[PDB]
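J.: Structure in structure tokens, see below.
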Amino acid sequence: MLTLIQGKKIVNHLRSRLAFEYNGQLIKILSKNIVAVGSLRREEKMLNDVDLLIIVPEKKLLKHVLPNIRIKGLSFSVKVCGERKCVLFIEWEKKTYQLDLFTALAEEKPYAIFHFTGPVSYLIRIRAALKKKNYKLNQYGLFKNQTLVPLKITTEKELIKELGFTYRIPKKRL
């Protein structure tokens, strides 16, 4: 329904004008705390759904990151799920668009993108393939030899490297 650039402009403006009130204080969100994922990362031809990844430097702030969330110049409705799963729908004067965002910790930054780009299939194969090597991946880190080892990297590719597996392009979406 939308074009590649449509999603880019929308998301870029979304993360640029984003602000939530927590405990009465106005906490604004920007491109520094919000990253474009999903169709924005895959960059194909058409935009239908847009994903986003907001990182939080604190688990407390994470759970308190969606108290009074508001946009400046657009309407929306957010739905919190699990830990890092928040689905919202934006409304532009009777228009409606699906924006899926993940709320993660500053540490869960790579895994967030990994889960976003890779629906799950690639994660299944990697988890099952790594399982043989006693390596398991989880929303809360990877476990090897019964030892919880967190994703201590900077990006998606780096994360996959840490897992001891092969990385691919975000446009693969497996």
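From the backbone N, Cα and C atoms, a Cβ is placed for every residue, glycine too.
The Mg(2+) binding site annotation in Swiss-Prot covers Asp49, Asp51, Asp100 and is backed by experimental evidence. Experimental mutagenesis is annotated in Swiss-Prot for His115 to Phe, with the remark: Slower dG:dGTP misincorporation. Among the mutagenesis experiments that Swiss-Prot reports, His115 to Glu is described with the note: 36x decreased dG:dGTP misincorporation. Recorded in Swiss-Prot as a mutagenesis result, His115 to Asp carries the remark: 18x decreased dG:dGTP misincorporation. One entry in Swiss-Prot concerns the mutagenesis experiment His115 to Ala. Its note says: Complete loss of MgdGTP binding and dG:dGTP ternary complex formation but not dG:dCTP ternary complex formation. Recorded in Swiss-Prot as a mutagenesis result, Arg125 to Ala carries the remark: Loss of DNA binding affinity. Decreased dG:dGTP misincorporation. Swiss-Prot documents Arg127 to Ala as a published mutagenesis change and attaches the note Slower dG:dGTP misincorporation. Among the mutagenesis results in Swiss-Prot, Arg168 to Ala has the note: Loss of DNA binding affinity. Decreased dGTP misincorporation. The residue drawn here is the original one.
For the listed features, I'd like the structural context: burial, neighbours, distances.
T.: For the recorded site, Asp100 (Mg(2+) binding site), the DSSP three-state label reads strand. There are 19 other CB atoms within 10 A of the CB of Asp100 (Mg(2+) binding site), with all protein chains counted.
When Cβ atoms from all protein chains are considered, those within 10 Å of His115 (mutagenesis position) total 22, not counting its own.
The DSSP secondary structure for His115 (mutagenesis position) is helix.
Less than 8 angstroms from the CB of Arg125 (mutagenesis position) sit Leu174, each of them six or more residues away in the same chain.
In three-state terms derived from DSSP, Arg127 (mutagenesis position) belongs to a helical segment.
According to DSSP, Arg168 (mutagenesis position) is assigned to coil rather than to any helix or strand.
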J.: Count the other Cβ atoms sitting within 10 Å of the Cβ of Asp51 (Mg(2+) binding site), across every protein chain shown.
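T.: Looking across every protein chain shown, the total is 25.
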J.: Take the C-alpha atoms of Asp100 (Mg(2+) binding site) and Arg168 (mutagenesis position) and report the distance between them in angstrom, rounded.
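T.: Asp100 (Mg(2+) binding site) to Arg168 (mutagenesis position), Cα-Cα distance: 22 Å.
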J.: Nearest to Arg127 (mutagenesis position) in three-dimensional space, by Cα, is which of the recorded positions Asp49, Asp51, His115, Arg168?
T.: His115
